[PDB]
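A short write-up of the structure that comes next.
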Amino acid sequence: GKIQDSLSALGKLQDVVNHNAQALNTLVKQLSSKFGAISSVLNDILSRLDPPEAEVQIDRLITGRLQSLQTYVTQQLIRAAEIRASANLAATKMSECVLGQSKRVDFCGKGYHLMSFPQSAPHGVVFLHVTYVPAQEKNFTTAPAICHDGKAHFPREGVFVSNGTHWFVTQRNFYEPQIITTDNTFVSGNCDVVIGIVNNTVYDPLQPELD
Amino acid sequence: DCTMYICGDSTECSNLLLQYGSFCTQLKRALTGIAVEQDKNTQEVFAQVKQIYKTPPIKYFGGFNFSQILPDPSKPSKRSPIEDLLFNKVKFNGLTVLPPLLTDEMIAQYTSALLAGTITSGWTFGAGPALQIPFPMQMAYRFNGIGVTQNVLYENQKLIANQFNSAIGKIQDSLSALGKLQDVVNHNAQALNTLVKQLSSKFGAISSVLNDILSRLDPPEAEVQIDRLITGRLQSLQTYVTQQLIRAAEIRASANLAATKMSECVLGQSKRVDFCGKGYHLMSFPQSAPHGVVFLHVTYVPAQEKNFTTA
Amino acid sequence: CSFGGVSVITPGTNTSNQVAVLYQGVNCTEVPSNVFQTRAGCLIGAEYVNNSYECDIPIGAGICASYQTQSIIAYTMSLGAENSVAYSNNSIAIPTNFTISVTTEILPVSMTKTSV
Ligand SMILES: *[C@@H]1O[C@H](CO)[C@@H](O[C@@H]2O[C@H](CO)[C@@H](O)[C@H](O)[C@H]2NC(C)=O)[C@H](O)[C@H]1NC(C)=O
Ligand SMILES: *[C@@H]1O[C@H](CO)[C@@H](O[C@@H]2O[C@H](CO)[C@@H](O)[C@H](O)[C@H]2NC(C)=O)[C@H](O)[C@H]1NC(C)=O
Ligand SMILES: *[C@@H]1O[C@H](CO)[C@@H](O[C@@H]2O[C@H](CO)[C@@H](O)[C@H](O)[C@H]2NC(C)=O)[C@H](O)[C@H]1NC(C)=O
Ligand SMILES: *[C@@H]1O[C@H](CO)[C@@H](O[C@@H]2O[C@H](CO)[C@@H](O)[C@H](O)[C@H]2NC(C)=O)[C@H](O)[C@H]1NC(C)=O
Ligand SMILES: *[C@@H]1O[C@H](CO)[C@@H](O)[C@H](O)[C@H]1NC(C)=O
Ligand SMILES: *[C@@H]1O[C@H](CO)[C@@H](O)[C@H](O)[C@H]1NC(C)=O
Ligand SMILES: *[C@@H]1O[C@H](CO)[C@@H](O)[C@H](O)[C@H]1NC(C)=O
Ligand SMILES: *[C@@H]1O[C@H](CO)[C@@H](O)[C@H](O)[C@H]1NC(C)=O
Ligand SMILES: *[C@@H]1O[C@H](CO)[C@@H](O)[C@H](O)[C@H]1NC(C)=O
Ligand SMILES: *[C@@H]1O[C@H](CO)[C@@H](O)[C@H](O)[C@H]1NC(C)=O
C-alpha cells in the first residue's frame, strides 16, 4: 500500500519521449537554414534566378539537408541499441524475477528475493520486488564445535550460540534455539584439531527412553 | 567550444557560423549527456554501501592476514599496498577536460567500507543490518555453500590461512595486466590529438587561417573561402561527437558488468560458472584502480585425485 | 587566454530565485559576497563550509550545494553515516524478527517508430 504514496520515479520513461521529440523538433528546424546559399527556399531561387546558377544554389541546400538526415538516422541507430539493451535486461528479469526465484544479489531488489509482480507502464515495465529483510539482532557467544565423549560434534545446519549460561543450536536466519542432540549434529574428528572448540553436553534420546 | 574550435577568435566569423542553425547546440547537448552518465557509472559500481565501515584496531582475523588489501595508515592517501601499484602503471584551442565529481580519496573510502563490512559480517550487511560472526566461521559457511563439509576448515584452519596468505602475496609479484585501463586513456588522447591537428587543413581553400583570407582578399570571395573551412571543421566536430557516444556506450556496458559483479561477487556468494574467477567461488575483495576496478577472486580448487570403483 | 563554459547553480525556481555561478577552471581574479576557490574553478554566491551532508546539487570534485537556513551553500560532501561493526573472535549477531519490503525498479522497453 505504501507504493502508491511514493508515486501520487518515471524519469527514465519521460527521457525516452524527450529524446525523440527533440530530434524531431531539430530535424524540422534545420530546414530554415541557408547554408551559405542565396535563399533557403527552392522555389524562390528560380523566381529570381536563371537555371545555370539555380542548380548550384539548390545543390548546396540539398547537400545541407541531406547531411541533416544522415545525422538523424545515425543517432537513431545508436540510441536504438541502448533501448534494445534495456529491453534485453527487462526480458531477463521477467524470466528470472517473475517466473522464478533468483539468488543473484541485487538483481531482483534489495534484500532476500521472495517474489516479484509486473506492472505495465507506457513504453516500459515496472517491477514490484518483494524481499525478506532481517531485523532486531542480538549478540551471542559462539563456537565452531562441541566436545562430548572426547569427540567433536559439528552442526548439520546452524550455529552454536550461548545465552550466557547454556548453549543451543540455532538456524542462521532466524533466532530459534533447540537443544543440542545426536540427531541435530554429526561427528567428525577429535577435539584436538578444532581451534575454539568448547565443552558442553550433547543429549542422546536413547538412554532416557530406556530409563 | 564550438565557436572557438571552428572560427577561433575572429568575430566576422561568428555572424557566418550563426547561418548554419543549431549545430553547436547539438554538440553541447550530446556531450553533456556523456558527462552526466560518466559520474553515474562510478556511483553505481562503488556507491553500494550505506555506512562507512571500519575494521577493529587489532586487525587479526584468526590468522588470515589482509594487510595487503587494507589501507596503510602511514600514508597521506590511505591506499592499500596493492592499490599503490595499480595507480603506478597507468588544454587546446577550445578543448577542456572537466574534473570528476568523486575524488579518488572518496572512492578509496567506498572500497575500504566494502572490505571492512565483508571481513567482519560477510554478506549480511548487504541485505539489512550488519551481523557480526567470527571470520573463521564465515569461511566454513562458504565451503558449505560449494558442497564441502564444514569440518574441512575447522580441522585445517591453520593450513588454509597460511596457504591463502602466500597465494595472495603472489599477486604483487605478477604486477611489479592493466592494458584495458591504458587503452581508455589512449583512445581519448588520440581523439583529442586528431581533433586539434585537423585545424591545419585547407580543405581546398586558398588558406587555412580565417584572418589571412581577409588580409589578402575581398569580402565577396572571402565569405566563400571561410564557408569552406567552416564546413570542414564542423564535419570534424560531428565525427568527434559521434564516436564519443559510440565509445561511451561501451564503457557504460563495462560499468554495468562491474556493478553487477560488485553485487554478486563481493556482497554475496555466486554459483555462476566463471563469473567470479576460475574454480569454486569462495569470496572476492575489491581494489580501486584509476578509472576502473580490480577484483581479487578467491576460489576453491580440488587437487590430487585418486580413482575408485563405485556403484 | 582563459575561458570556459558558464553554468548557473539554481536551487529550483519553485523555491527561490537565488543562483550561484561556477566558472570552470577560472581563477577568481580573472572573472570580470561569497567567493570560494576550488580546484574545479571559481565558485561565486555560495559559502564553503567544513561540514558534510548528502549530495544535493553536484558541483564537481567532491563539492555540492543546497538551500540551507534561505541560502545556498557548498561543502565537501560526506559519503555516509559512519559505523563500526562490533567484531570479536567469539561473538555473533542473529536476527530475531524481520520485515517484508517492497521496492520498485523501472525499465524502458521501446521508442516511437519514426519514418522520414
Ligand atoms: C539461558 O536460557 C536458559 C533456558 O531458558 C535459562 O535457564 C533456566 O533453565 C531452567 C531449566 O534448566 C528453566 O527452568 C528456567 O526457567 C531458566 N531460566 C530462565 C530465566 O529462563 C537461563 O536463565 C538463561 N541464561 C541467561 C543468562 O539469561
Ligand atoms: C573439556 O573437557 C575435557 C574432558 O574433561 C578436558 O580435558 C581434560 O583437560 C585437563 C586439563 O585441563 C586434563 O588434566 C585432563 O586429563 C583432560 N581430560 C581428558 C579426559 O583428556 C578439557 O580440558 C576441557 N576443556 C576446557 C577448556 O576446560
Ligand atoms: C602480514 O603480512 C605482512 C607481509 O606482507 C607482514 O609484514 C612483514 O613482516 C615481516 C616479518 O614476518 C617483516 O620482515 C616485514 O618488514 C613486514 N612488512 C611490513 C611492510 O611491515 C605482517 O607482519 C603480517 N601480519 C601478521 C599479523 O602476520
Ligand atoms: C516482530 O515485529 C512485529 C512488529 O513489526 C511485532 O508485532 C507487533 O507486536 C506488538 C506487541 O509487541 C503489537 O502491539 C503489534 O500490534 C504487532 N504488530 C503487528 C503488525 O502485528 C512482533 O511481536 C515482533 N516479534 C517479536 C518476537 O518481538
Ligand atoms: C553487541 O555488542 C556490541 C559490543 O560488543 C555492541 O556494539 C552492539 O551494539 C551489540 N548489539 C546489540 C544488538 O546490542
Ligand atoms: C580472542 O582474543 C582475546 C584477546 O583479545 C583472547 O583473550 C581470546 O583467547 C581469544 N579467543 C580465542 C578463541 O582465541
Ligand atoms: C586412474 O586410472 C586411470 C586408468 O584407468 C589412469 O589413467 C589415471 O591416471 C588414474 N588416476 C590416478 C590419480 O592415478
Ligand atoms: C512546487 O510547486 C508545485 C505547484 O506549482 C507543487 O505541486 C509542488 O509540490 C511544489 N514543490 C515543493 C517541493 O513544494
Ligand atoms: C589565482 O591567482 C592568485 C594570484 O593572483 C593565486 O594566489 C591563486 O592561487 C590563483 N588561484 C588558482 C585557483 O590558481
Ligand atoms: C576547514 O578546516 C581547515 C583545516 O582542515 C581549515 O584550514 C579551514 O580554515 C576550515 N574552513 C573553514 C571555513 O573554517
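We number chain B the same way Swiss-Prot does; the residues here are 737-826, 854-939, 944-1078, in that order.
The deposited model was determined using electron microscopy, 3.1 Å.
Including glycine, each Cβ sits where the backbone N, Cα and C put it.
Under the heading of natural variants, Swiss-Prot lists B:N856 to K and annotates it as follows: In strain: Omicron/BA.1. The secondary structure of B:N856 (variant position), as reduced to three states from DSSP, is coil rather than helix or strand.
Among the natural variants in Swiss-Prot is B:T859 to N, noted as: In strain: Lambda/C.37. Spatially close to B:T859 (variant position) yet at least six residues away along the chain are B:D737, judged by Cβ distances under 8 angstroms.
Under 8 Å, Cβ to Cβ, and six or more positions away along its own chain, B:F888 (variant position) finds B:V785, B:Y789, B:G880, B:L894. Under its natural variant annotations, Swiss-Prot gives B:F888 to L the following note: In strain: Eta/B.1.525.
Here the Cβ of B:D950 (variant position) has 11 other Cβ atoms within 10 Å, regardless of which shown protein chain they belong to. Mapped onto three states, the DSSP output places B:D950 (variant position) in helix. B:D950 to N appears in Swiss-Prot as a known natural variant, with the remark: In strain: Delta/B.1.617.2, Mu/B.1.621.
For the natural variant B:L981 to F, the note given by Swiss-Prot reads: In strain: Omicron/BA.1. In the structure as shown, the Cβ atom of B:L981 (variant position) sits within 10 Å of 15 other Cβ atoms. Under the three-state DSSP scheme, B:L981 (variant position) falls in the helix class.
For the natural variant B:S982 to A, Swiss-Prot gives this note: In strain: Alpha/B.1.1.7. The structure shown keeps the original residue. Within the same chain, no residue at least 6 positions away in sequence has its Cβ under 8 Å from that of B:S982 (variant position).
One entry in Swiss-Prot concerns the natural variant B:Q1071 to H. Its note says: In strain: Kappa/B.1.617.1. Cβ contacts within 10 Å of B:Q1071 (variant position), excluding its own Cβ and spanning all protein chains shown: 4.
Spatially close to B:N856 (variant position) yet at least six residues away along the chain are B:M740, B:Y741, B:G744, B:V963, B:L966, judged by Cβ distances under 8 angstroms. Across the fold, the C-alpha of B:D950 (variant position) and the C-alpha of B:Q1071 (variant position) stand 41 Å from each other.
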